[PDB]
Amino acid sequence: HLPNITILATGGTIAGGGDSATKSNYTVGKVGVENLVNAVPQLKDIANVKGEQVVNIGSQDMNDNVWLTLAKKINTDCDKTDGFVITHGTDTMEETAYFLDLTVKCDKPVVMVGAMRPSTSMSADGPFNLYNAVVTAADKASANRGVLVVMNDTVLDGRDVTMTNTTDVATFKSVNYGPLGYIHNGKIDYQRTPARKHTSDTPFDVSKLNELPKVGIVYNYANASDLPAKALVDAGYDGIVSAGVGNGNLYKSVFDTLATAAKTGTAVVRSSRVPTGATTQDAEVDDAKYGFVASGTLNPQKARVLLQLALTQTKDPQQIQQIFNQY
Amino acid sequence: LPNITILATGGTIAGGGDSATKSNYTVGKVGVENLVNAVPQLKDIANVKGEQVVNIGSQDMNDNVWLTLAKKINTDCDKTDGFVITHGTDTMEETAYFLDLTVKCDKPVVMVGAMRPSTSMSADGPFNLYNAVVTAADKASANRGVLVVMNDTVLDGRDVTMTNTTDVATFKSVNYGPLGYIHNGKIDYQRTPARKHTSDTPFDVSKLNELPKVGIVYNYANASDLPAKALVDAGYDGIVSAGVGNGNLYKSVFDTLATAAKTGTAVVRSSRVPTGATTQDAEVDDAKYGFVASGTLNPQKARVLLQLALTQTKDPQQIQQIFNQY
Amino acid sequence: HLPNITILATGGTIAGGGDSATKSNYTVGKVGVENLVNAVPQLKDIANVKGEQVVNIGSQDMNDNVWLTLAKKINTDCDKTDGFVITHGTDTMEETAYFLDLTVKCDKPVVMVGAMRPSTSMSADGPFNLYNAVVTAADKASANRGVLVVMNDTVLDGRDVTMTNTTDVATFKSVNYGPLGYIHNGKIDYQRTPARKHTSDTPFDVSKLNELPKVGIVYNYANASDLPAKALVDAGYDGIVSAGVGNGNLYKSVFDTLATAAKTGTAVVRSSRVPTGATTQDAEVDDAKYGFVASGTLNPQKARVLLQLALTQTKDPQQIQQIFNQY
Amino acid sequence: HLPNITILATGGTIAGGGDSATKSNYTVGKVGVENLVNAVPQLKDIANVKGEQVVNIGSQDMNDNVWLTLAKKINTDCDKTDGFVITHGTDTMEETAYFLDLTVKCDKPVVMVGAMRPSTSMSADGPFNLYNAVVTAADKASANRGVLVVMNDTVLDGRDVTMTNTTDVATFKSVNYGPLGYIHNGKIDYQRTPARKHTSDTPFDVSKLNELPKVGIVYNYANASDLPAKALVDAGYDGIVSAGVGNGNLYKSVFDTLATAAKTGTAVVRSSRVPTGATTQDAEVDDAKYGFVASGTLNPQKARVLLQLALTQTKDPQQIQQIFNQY
């Protein structure tokens, strides 16, 4: 009769700990899901919570196998529950949020949440962030909006959400298109929803996949080395994402290596190290001439999520561009 | 009127497209004199002399142009009242900090670019150039370090960065804010960078024709060690990590860089995250590994300072000292 | 054919010129619409443009009479054009946008535009602003999103759009829920639409109105005077909006005057002087008990627009609070 | 031997409390200074703290009498302590910070701090904020920087600090010139200091004053009533600050009232309701002619603070403008 709500715990600074409340030092992986739930007894006011510990890692070590395990579990257990919260490291939550946004086939709410302060800190942000994540997953209006991230009283879509600051509790922002809703006193005023296709409206199906296509990221800057790009090509990577300078521009020697790569079986996506705004067509690079794909507003690490999934469907740069214009 | 020298390097500000109402352009259509002639009002505020140093897209900016530019300004400091450098946007933030650490001229040195090509409707380059010459003309600008002047704002070389791929308002000092705003050809300076620059740095490039080799590697989920293993296999002097969150490293990359740091490669941890410090005293024992924490320097600015450090030392603790002072 | 677009000019810095190009002085409603078009020859590549001068005022002198004229004309002339651009000063464009967003029943694109620099200034922003406003009004995907403001290559909804900076060309932002779309190379990638009800989904109809209910705005600050609030009450005002401190809070003397007035026929809305975030219920003020309405994310000048309209339908606070939850 | 730090408590949300850790409802001033101090036992690691509860009000009720009390106390008590922390409400902290920044002659560190969540909240921000405020008051490097605000791990100058968001724990930002330092692991890396004159470098001497000149604030907006302005003039106010539209512009009817009043000796400052950027001279308003002062980056409530203090030395509009260009 209260919403049934599953928490899938993956680790992160929300389950991490230091030897002092008032020193910054901490390590991830100290606290199980039972202990987090128990630190918020007010959850039983809003939901019937069930917690499982899928893994316990720092999200700096998030990987393809944990992504597959999560998407598979959510997809199989969808019918058991009214929604899911995933407790997660903050460092790569914006990656896992987008991978689930594209492969989750459950249109029931799936809410990701972490903490910028360890469980042991003075003014720890984890307990209230977890409360609000359950408020969100239990809100009937949260369904059909794609996979969500809830941080600092804010409901953010999985596609546009990113980290803006290294330490600030208020780091997570949807920096191009804004947030979906604000949470106040356990109620959400939703004024937006992602137009890009997600969840059950995407062709991606990882139900029977045990690995993903290999996709690396190369940085651009003055005097950039080509050695990173060469190393990925030498290893037969399925794709490379460029964190370009400005509007996805390539240092000349990186450009040389990725042009060869795009014409010899490696997919190439131009994104940007710049934190907001689209990597666009119709600027300084004719993507189609090189066989590149322009990432749009997807940053390097998001573009790598969508490129891995595009490559389960096609190697064709025109098709990949069509997928980067729809998802 | 002061004497002001424009040193032109190319970029969108001197780039053009086939239409004022389409986004497509190539850099380097336009020479320095053409730019200057485009803004006749410069006459009202300065005696302007333009020289072309190079003509390239800043996406192709490199160690040799940096060395040329810093030598040029240091050689010619006595000869002018200040400098404006016209430059692409994409790496303006790297050139700005290189120069901020390496120019010993404490007269005004102001970088400027354009987010719209000189051909475009509502081109931003003319008023930008105009405001850059105002900044270089104001004696208040002296002793503030190398500056960037974009969208009516004066920003310090260390903190300035691009926030947006296309916005005319892209250039911000995202951690500590601007030094001043330009209104009607006057600046109200309320700020100056506390970090040591120009003649308070030990870095001199006057007889250097190259810089230590410093690469950047990106972190992300399931990150490849192969990029870092490449730079190490090549004998790179230094690698900056574009960390996740507070300068964190995927396990593979962590292992490779920890092994390199013991073989002598300098390792700085920075962050792909656009604002905030990569700090000591978080998840990574930097002293245990011989790693250096970048502070607020983003990965491309971290490279600038690591290259210069690497002209003076390979000692981690001594690199951390330099990353705490400049 | 190319779409037929109507430019309705109201004046503004965009029609306004200075004495120099390189000094900050200018007059507003200097020159006219036909002058404004002729400065942008490229418009004829994208539409068949006709201009009409409605009024010629600096938007700091904007008023109910210009609002009523604008809305009736857009609603009357709707059938014979494919879309509208309204040239307007920047200072109060956010207020006119939300009035029009509520009272226009034309669901063809309605776009507001201005300029932050004068006509004659170096790097004048008006010409490209006007070009992109016509792109937006000409796009079929612009229909049914409400009244829009198009500034600095960005499409902003009438409701959330506001000024962030006194002089920056990039001043206009939707500071709570972000923009709907970015314009690049004459094309828009819409990824958002406002969920709050607008244009033909509102019951507001000003067709037969010649004046609007009287709504004043009072400011809160340390040691605030109650004299302004008392002056609007003595004048028999229909409504009062509070620019509160923090989360909509009231200086003691303002609390006293507004609480007295809310129980004897004056509608009272708590908004905030703070530039982003909702003035919420459930905080320090029990709105229901005083007969106050919480403005949500509407800032004082926006709350005033919605309060004047709500008072054309009802004087009941619970019903005004309902309108404030829906539009 | 750790430093001696004086906490002066004035109330606010930092001292506030609600029925539930999870519900938003609260009231200010439920817990006293010693309770706040004992909730952060770790303060003994970094200082010898002495608390004095000076008043106990919501900062929505802050007033001239509390300002005078605080300035005279800090000034008298300077030589008995190494540094001051003032606990205060958030809503007007930015006003008090500025008044103290102009009236305090003690150049030892003086830090203000509050909380956006009440002390009873889950993930309450006050405890670690208070910890950080005392770190900042203990740090000698803070001396000579003017009065500070410490919130959300940031050191902010009293002049430029303002609220950005109605509820966000990260709401306090130096929105024009940025912050002075970030706090991490109990340490500050200061990279900035305000160039504007503060503390000992101002002429402002409140030592014998028991009242401050009367300064009100009137809001601009479409169709603005002249009644607020006329109410303040009728009452013989000593000055009026206008929260102008755009770059300090005034609606017709308010412009008429303020112009008439400056002619007979009322001090009139043009500020802007726009949250960032300066209200400049030499835009659309001839300040020289009307006897008006442009407020620069001072927002309306900040402008009030400096105008009241300008008015303790001069009523001469040109002398008041010179004060507005120096502080």
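For chain B, we keep the numbers from Swiss-Prot: what you see runs 23-348, in order.
Method of determination (from the header): X-ray crystallography, 2.0 Å.
Note that Cβ sites are derived from N, Cα and C of the backbone, with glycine treated the same way.
Pulled from Swiss-Prot:
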- B:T34: active site, O-isoaspartyl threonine intermediate (ACT_SITE)
- B:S80, B:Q81, B:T111, B:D112: substrate binding site (BINDING)
- B:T34 to A: Loss of enzyme activity (MUTAGEN)
- B:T111 to S: Reduced enzyme activity (MUTAGEN)
- B:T111 to V: Loss of enzyme activity (MUTAGEN)
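In this structure, B:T111 (mutagenesis position) belongs to neither helix nor strand by DSSP; it is coil. Each residue contributes its Cα atom, and for B:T34 (mutagenesis position) and B:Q81 (substrate binding site) these two points are 11 Å apart.
Summarising the environment of B:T34 (mutagenesis position), the number of other Cβ atoms within 10 Å of its Cβ, over all protein chains shown, is 32. Other Cβ atoms within 10 Å of the Cβ of B:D112 (substrate binding site), summed over all protein chains shown, number 32.
Long-range Cβ contacts of B:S80 (substrate binding site) within its own chain (separation 6+, distance under 8 Å): B:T31, B:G32, B:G33, B:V49, B:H109, B:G110, B:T111, B:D112, B:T113, B:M114, B:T117, B:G135. Counting only residues at least six positions away in the same chain, the Cβ atoms of B:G110, B:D112, B:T113 sit under 8 Å from the Cβ of B:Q81 (substrate binding site). Annotation note: B:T34 (mutagenesis position) sits in a helical segment as assigned by DSSP. With a 10 A radius on its CB, B:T111 (mutagenesis position) counts 28 other CB atoms from all the protein chains.
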